[PDB]
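Structure first, commentary second.
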Amino acid sequence: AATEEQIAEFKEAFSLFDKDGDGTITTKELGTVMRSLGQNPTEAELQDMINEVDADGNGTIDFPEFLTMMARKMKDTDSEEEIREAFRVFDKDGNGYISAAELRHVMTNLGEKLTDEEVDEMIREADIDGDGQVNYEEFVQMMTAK
Amino acid sequence: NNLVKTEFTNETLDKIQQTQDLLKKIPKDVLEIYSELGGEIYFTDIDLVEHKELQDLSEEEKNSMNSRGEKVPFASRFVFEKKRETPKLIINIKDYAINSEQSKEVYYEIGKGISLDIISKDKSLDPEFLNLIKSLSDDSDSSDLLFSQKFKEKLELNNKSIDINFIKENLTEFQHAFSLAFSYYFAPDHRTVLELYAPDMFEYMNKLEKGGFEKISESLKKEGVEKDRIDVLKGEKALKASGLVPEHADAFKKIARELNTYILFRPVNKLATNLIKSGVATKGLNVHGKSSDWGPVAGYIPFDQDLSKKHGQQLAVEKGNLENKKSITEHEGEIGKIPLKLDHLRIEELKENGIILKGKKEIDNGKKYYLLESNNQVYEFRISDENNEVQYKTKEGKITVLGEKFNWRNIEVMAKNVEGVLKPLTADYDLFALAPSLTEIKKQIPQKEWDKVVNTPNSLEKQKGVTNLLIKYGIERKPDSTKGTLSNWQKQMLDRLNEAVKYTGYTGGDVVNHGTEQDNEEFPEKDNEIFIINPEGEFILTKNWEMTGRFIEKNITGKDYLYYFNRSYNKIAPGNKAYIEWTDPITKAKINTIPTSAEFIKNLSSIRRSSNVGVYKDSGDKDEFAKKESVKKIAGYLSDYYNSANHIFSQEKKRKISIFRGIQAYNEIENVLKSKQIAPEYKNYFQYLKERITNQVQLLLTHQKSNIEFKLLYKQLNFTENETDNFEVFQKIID
Ligand SMILES: [Ca+2]
Ligand SMILES: [Ca+2]
Ligand SMILES: [Ca+2]
Ligand SMILES: [Mg+2]
């Protein structure tokens, strides 16, 4: 039962990526519609959703097709927050940024020994903009991204 | 807190290799006594005179009694102590000597001494008998009535037994004493002149170095924290406005320690404190009745709402009763109404508290009625004797705000079920939050699942594998049928808080019914005061919605305890449409973060729904579509920024390669911000998105080769037709 807010976005983004501006999107396109919106399904799980309802040009999903296909993974997933709290947790100082310092730290408290190597290591492979530290944004990805 | 600031490094060694030679001489802790009183020592070049950037009129020379004995010629000095608050020691040197006649380096000693002295063992605690008896080595202890080196003028007063009979007088005199004594023991030459011409003061300054200096280096260090801390009125001083029940709080004091987790509660109304100790069960979730604060009913949830705070509100009192009625019609057998029976104490209490006046008596139908008084002006109350029930009626000259007028009826209150018995209801303990120790949650997880996660290869997944655990078992809050919405451990903890207050002396079931108000997303509320039972008993009650928020940041958040704050904080709470502010780090550092694809598309989506005009309208204007296509680009550049495959690169790279993706976007923005007529509502958003990108880039930059300012670096780009060599340029642009 997506909230209206959960619609304006879902459409404000369903259209922005609709070139031949009708009201249906190509396969390749649906993929793009979902990424932007944070999400980023797999190369073949992008079918089971659309592939399951071909009442269109056999390979095109309208809006009432799209909005009613955002439950298969949505009314279920309510985890965004769990994750945003597991952030302020690591963010041990109040800088809104995490750091190998605190990662390793909190890592140990939860009872786990990390090597000062494999930390200035995690942080890295977690950092996307090279600023040495992981902000919420990338923290999010690392976690959710599969 | 760097204690020794070296002004001019002009002279090579010698200056240096002369200051050090001086500092390695003074006791590593006489300093810590200094670098504790907030002092700093200044070693400068030839500023000598009032030339020092700190020697100007502040608190200079009022009454002369300077150098060891006396002098006063300022212009002829090198060592000086800015005597007044934070001891400032300033010194200098010219050409290369200090030894030979150390009659010079002995002032940089006392001149120093006058730092710790007045606040040393000679006065801060007060002139403690240790020194009160050390000053008596004037001429009473040993056959050494020798002190012709500190007591010439102000103490040639041998004919005066020096104890508490005049020492308070010349405190400063016994300072020139703690100084020229300090100066000798530590002087680089005459160390025994304080071991010969002095009998004990040597043994004193000695015990001093023995440990004396590490002493005040700890009572000043301890007071260091305890001093400038956060007001909190601990002890039973707060447990008094905490409303909680002492035997209970004290009971709770045992669990915190056991499980090691803070426990914070909102305020338990006083007019319920004792009802609780009495045996009155608490108001769970099932009842949405309003308490009351006047009359016998006080502290009870009258089934009559015009008998609770809201006396008059013809609507909240109207739609107020309406709530109990259902509170019962819905949950019957558990929720209902039983007649008000004020026992013994309860009365003597609503007495000196001022809620009731017990006086005149009377007879009706056959029983005794003492009557109860209360300046309420539409209701009269009276209590029986046989069974101290209570009753009221509409005064003979008035009506009920709703529109009723009744004569003497037994006063019913709301009461839930408690072992097959309808006990009257009162205030409960609504925990404000439970702060378990991160270390505790570890104990929550079951070894099996945790082990299966650490025995992993991918180090990055070993984190995702962990945090999900830290979330799974310690942050997740499922809703519940009975106990409101709460965590899983939160529950157990919540049972152990009751089984705790019931293995003491409570007979009203449980007293903590629902979850931690930090989940009252629905109707969140803000309470200035907050009671907090530390992880070790210490009772505490904040005072500000900040002090609270500050207290939690200090010794909770940034201290290894796991705490999460109300989802509805910072947003608008639906239930009560309330804006409750709470420092959020993530939001603190938004100003400098390139927003996401979705966080962008999102924000548009939001303004669309308001001014009912989107960034782009559904039309044919190849001008409009121009704009549409255009966001589709900013919605890429941003997405392209946070590319997960950015790892196969290397730091210096990551920054750059993004500083561009960033620019790339700041551009296409500046692009549309110039195009057609995009409503001034979106104008701003974009105006804002710029500053982000900007700040965001200024950052990635001031991380590597910093001097180039965004603005400038910008100009220098050819965003015309080709984008190929552009980047190639950018490179060198930063070398
Ligand atoms: Ca289409
Ligand atoms: Ca941090
Ligand atoms: Ca980063
Ligand atoms: Mg409650």
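Following Swiss-Prot, chain B residues are numbered 64-798, in order.
So how was this one determined? The header says X-ray crystallography, 3.6 Å.
From the backbone N, Cα and C atoms, a Cβ is placed for every residue, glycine too.
Under mutagenesis, Swiss-Prot gives B:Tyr170 to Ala with this note: Loss of cytotoxicity due to inability to bind PA. The annotation that Swiss-Prot gives for the mutagenesis experiment B:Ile173 to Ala reads: Loss of cytotoxicity due to inability to bind PA. B:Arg329 to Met appears in Swiss-Prot as a mutagenesis experiment; the accompanying note says: Great decrease in activity. Under the heading of mutagenesis, Swiss-Prot lists B:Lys346 to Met or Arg and annotates it as follows: Loss of activity. Annotated active site, proton acceptor per Swiss-Prot: B:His351, in sequence order. Under the heading of mutagenesis, Swiss-Prot lists B:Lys353 to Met, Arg or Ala and annotates it as follows: Loss of activity. B:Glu436 to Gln appears in Swiss-Prot as a mutagenesis experiment; the accompanying note says: Decreases activity. Among the mutagenesis entries in Swiss-Prot is B:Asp491 to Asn, noted as: Great decrease in activity. Per Swiss-Prot, Mg(2+) binding site is recorded for B:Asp491, B:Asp493, B:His577, and the stated evidence type is experimental evidence. B:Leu523 to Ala appears in Swiss-Prot as a published mutagenesis result, with the remark: Little effect on activation by calmodulin. Record note (Swiss-Prot), mutagenesis B:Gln526 to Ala: Little effect on activation by calmodulin. The unchanged residue is displayed. Residues or ranges marked as 3',5'-cyclic AMP binding site in Swiss-Prot (evidence: experimental evidence): B:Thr548, B:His577, B:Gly578, B:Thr579. Record note (Swiss-Prot) on the mutagenesis of B:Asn583 to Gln or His: Loss of function. Where Swiss-Prot documents B:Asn583 to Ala as a mutagenesis experiment, the accompanying text is: Decreases activity. Recorded in Swiss-Prot as a mutagenesis result, B:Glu588 to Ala carries the remark: Loss of function. Record note (Swiss-Prot), mutagenesis B:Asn639 to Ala: Decreases catalysis rate. The unchanged residue is displayed. Here Swiss-Prot notes a mutagenesis experiment, B:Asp647 to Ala, with the remark: Decreases activity due to reduced activation by calmodulin.
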Same-chain neighbours of the Mg(2+) site, Cβ within 8 Å of the mean position of the Cβ atoms of B:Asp491, B:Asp493, B:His577 and not counting those residues, run in sequence order as B:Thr345, B:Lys346, B:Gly347, B:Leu348, B:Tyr492, B:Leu494, B:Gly547, B:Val575, B:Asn576, B:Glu580
Compare the C-alpha of B:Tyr170 (mutagenesis position) with the C-alpha of each of the recorded positions B:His351, B:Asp493, B:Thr548, and give the closest one.
B:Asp493
Distance-selected recorded positions near ligand 4 (C-beta under 6 Å), from B:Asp491, B:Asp493, B:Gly578:
B:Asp491, B:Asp493
Densest Cβ neighbourhood among B:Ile173, B:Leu523 (mutagenesis positions), 10 Å radius
B:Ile173
Which ones, out of the recorded positions B:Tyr170, B:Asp493, B:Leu523, B:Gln526, B:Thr579, lie near enough to chain A that their C-beta is under 8 angstroms from one of its C-beta atoms?
B:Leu523, B:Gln526
Comparing the Cα of B:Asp491 (mutagenesis position) with the Cα atoms of the recorded positions B:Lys346, B:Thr579, B:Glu588, B:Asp647, the shortest distance belongs to B:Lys346
What are the sequence-distant neighbours of B:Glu588 (mutagenesis position), meaning same chain, six or more residues apart, C-beta distance under 8 angstroms?
B:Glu580, B:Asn639, B:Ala641, B:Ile643
When neighbour density is defined as the number of other C-beta atoms within 10 angstroms of a residue's C-beta, which of the recorded positions B:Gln526, B:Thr579, B:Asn583, B:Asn639 has the lowest density?
B:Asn639
The record names B:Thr548, B:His577, B:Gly578, B:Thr579 as the residues that bind 3',5'-cyclic AMP; what is their largest Cα to Cα distance in Å?
8
Quick one: of the mutagenesis positions B:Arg329, B:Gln526, B:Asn583, which has its CA closest to the CA of B:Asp493 (Mg(2+) binding site)?
B:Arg329
Which residues, sitting 6 or more apart from B:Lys346 (mutagenesis position) on the same chain, put a CB under 8 Å from its CB?
B:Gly352, B:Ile364, B:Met477, B:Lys479, B:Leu488, B:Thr489, B:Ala490, B:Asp491, B:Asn576
Least buried of the recorded positions B:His351, B:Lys353, B:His577, going by other Cβ atoms within 10 Å?
B:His351
Check: min Cα-Cα distance from B:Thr548 (3',5'-cyclic AMP binding site) over recorded positions B:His351, B:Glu436, B:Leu523 goes to B:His351
For B:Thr548 (3',5'-cyclic AMP binding site): DSSP state (helix, strand, coil):
strand
State the Cα to Cα distance, in Å, between B:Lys353 (mutagenesis position) and B:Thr579 (3',5'-cyclic AMP binding site), rounded to an integer.
20
